[PDB]
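I have placed the structure first, in the form of structure tokens, so that the comments after it can refer back to it.
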Amino acid sequence: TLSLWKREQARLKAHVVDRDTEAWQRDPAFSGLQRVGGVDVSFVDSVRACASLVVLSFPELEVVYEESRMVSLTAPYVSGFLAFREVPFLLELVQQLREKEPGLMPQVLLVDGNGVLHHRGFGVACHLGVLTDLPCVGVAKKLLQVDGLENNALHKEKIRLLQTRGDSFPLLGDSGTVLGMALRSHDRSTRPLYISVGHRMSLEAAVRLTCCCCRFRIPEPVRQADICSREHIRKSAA
């Protein structure tokens, strides 16, 4: 069973704030936003992997902080509980930065994965967000099939309606609640991004921010985190 994980997960889920809490979020151009973070864990198997934390200036989107660590994810792989394998390394990644170079601390994290759009309403973005007490956004490349959501023909039809970079349609679960937003992040891309609330940010602002960070199809902090992880996995493979 997973009674401990389920309990910890519900306990933390109750902490989730799905509204804007920071002044810069309430500004139409994110005035007062200076640092956006990006995190990524990428696999070699499902055990040895790389965890990367990146911090970018905003709105310039230049790398001002970068850190990658090879790690062993030996915790059980159970669907709906993946955060429990990855978050302690990401958290440790958010804790050294705060203790060592807190001036480079990101005001928000962009996470490759999901937020409330999740099997148990508490993806890695929520987990990390709550555990760090940082505003946090889930930016997934695939649609997680929860609450009746699925990438069928209808969904793709909705994707076709997305015309411009910044166009979006709501991901409406069967429970009547909006779980996230499909976002067209570039004029020339085809597949949308899937945005959901992690912590301390409204869905609307999460989408707008993700778009603001998209120099290319993938939001720059997430992209750079992936680049770092990739480089370290290649370097390790040597």
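Sequential numbering from 1, following the chain as shown.
Structure determined by X-ray crystallography, 2.3 Å.
In case you wondered, yes, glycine gets a Cβ from its N, Cα and C as well.
Among the mutagenesis results in Swiss-Prot, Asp40 to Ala (Swiss-Prot position 52) has the note: Abolishes ribonuclease activity. The residue drawn here is the original one. When secondary structure is read from DSSP and collapsed to three states, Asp40 (mutagenesis position) falls in the strand class. Sequence-distant neighbours of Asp40 (mutagenesis position) (same chain, 6+ apart, CB under 8 A from its CB) are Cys50, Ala51, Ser52, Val54, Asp112, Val222, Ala225, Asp226, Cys228, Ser229.
With a 10 A radius on its CB, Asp112 (Mg(2+) binding site) counts 24 other CB atoms from all the protein chains. Look at Swiss-Prot and you will find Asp40, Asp112 tagged as Mg(2+) binding site.
All protein chains shown were included, and the count of other CB atoms within 10 Å of the CB of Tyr77 (mutagenesis position) stands at 12. The mutagenesis experiment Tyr77 to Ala (Swiss-Prot position 91) is recorded by Swiss-Prot, whose note states: Abolishes ribonuclease activity without affecting ability to bind branched DNA.
Here the residue is the original one, while Swiss-Prot reports the published mutagenesis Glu86 to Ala (Swiss-Prot position 100) with the comment Abolishes ribonuclease activity. Within the same chain, residues at least six positions away from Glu86 (mutagenesis position) with a Cβ under 8 Å of its Cβ are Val41, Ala51, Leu73, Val124.
Experimental mutagenesis is annotated in Swiss-Prot for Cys211 to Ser (Swiss-Prot position 225), with the remark: No significant effect on activity. A helical conformation is recorded for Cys211 (mutagenesis position) in the three-state DSSP classification. Neighbour count (other Cβ atoms within 10 Å of the Cβ, all protein chains): 19 for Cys211 (mutagenesis position).
Sequence-distant neighbours of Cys212 (mutagenesis position) (same chain, 6+ apart, CB under 8 A from its CB) are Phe30, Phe58, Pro59. Under the heading of mutagenesis, Swiss-Prot lists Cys212 to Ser (Swiss-Prot position 226) and annotates it as follows: No significant effect on activity.
Counting every protein chain shown, the number of other Cβ atoms lying within 10 Å of the Cβ of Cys213 (mutagenesis position) is 25. Record note (Swiss-Prot), mutagenesis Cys213 to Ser (Swiss-Prot position 227): 68% decrease in activity. The unchanged residue is displayed.
In the shown protein chains, 23 other C-beta atoms lie within 10 A of the C-beta of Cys214 (mutagenesis position). According to Swiss-Prot, the mutagenesis experiment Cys214 to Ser (Swiss-Prot position 228) carries this note: 46% decrease in activity.
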- [ ] Please classify the secondary structure at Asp112 (Mg(2+) binding site) using three-state DSSP.
- [x] strand
Open item on the list: Between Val44 and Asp45 there are 2 residues with no coordinates. Please give the Cα separation in whole Å.
Closed with: 6
Task: Collapsed DSSP category at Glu86 (mutagenesis position) - done: helix
Open item on the list: Between the Cα atoms of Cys213 (mutagenesis position) and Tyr77 (mutagenesis position), what distance do you get, rounded to the nearest Å?
Closed with: 31
Open item on the list: Between the Cα atoms of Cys211 (mutagenesis position) and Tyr77 (mutagenesis position), what distance do you get, rounded to the nearest Å?
Closed with: 32
